[PDB]
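Below you'll find the structure, written out as structure tokens, and then a few comments.
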Amino acid sequence: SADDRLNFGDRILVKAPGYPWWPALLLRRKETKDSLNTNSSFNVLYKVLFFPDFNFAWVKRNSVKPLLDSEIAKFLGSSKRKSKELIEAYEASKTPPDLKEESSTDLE
């Protein structure tokens, strides 16, 4: 119950394979283990959505950091080191509604 700032529909950063930290959005916390022994090795990750390209990734919290609104707005406002692919990325995640308000619960 401490330092808890990573929930569903929460904009978080994640290191992409080969590329630096990319702006993603946490969807759900999926946990997987060996089978049903819970005494060997656990493999928990965070299902996040990537932008602008509507994609996703599954990695541990270690490769994921908490992202805020000011931080995102700042990253984009960086008038020192910015890339078209990088800016568009943060610009895509800058709009929470894109993913936020995703209600469903069961299917018809």
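Here chain A follows Swiss-Prot for its numbers: 45-152, in order, are the residues you see.
The backbone N, Cα and C atoms fix where each Cβ goes, and this holds for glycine too.
Positions annotated as domain 'PWWP' by Swiss-Prot: 52-114. Quoting Swiss-Prot on the mutagenesis of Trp66 to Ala: Reduces the association of set9 with nucleosome and the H4K20me3 levels. Quoted from Swiss-Prot for the published mutagenesis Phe94 to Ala: Reduces the association of set9 with nucleosome and the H4K20me3 levels.
Taking Cβ-Cβ distances under 8 Å and a sequence gap of 6 or more within the same chain, the neighbours of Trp66 (mutagenesis position) are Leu57, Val58, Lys59, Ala60, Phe94, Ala133. Residue density at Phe94 (mutagenesis position): 18 other Cβ atoms are found within 10 A of its Cβ, drawing on all protein chains shown. Helix, strand and coil content of the domain 'PWWP' (52-114), in residues and according to DSSP, is 5 helix, 34 strand, 24 coil.
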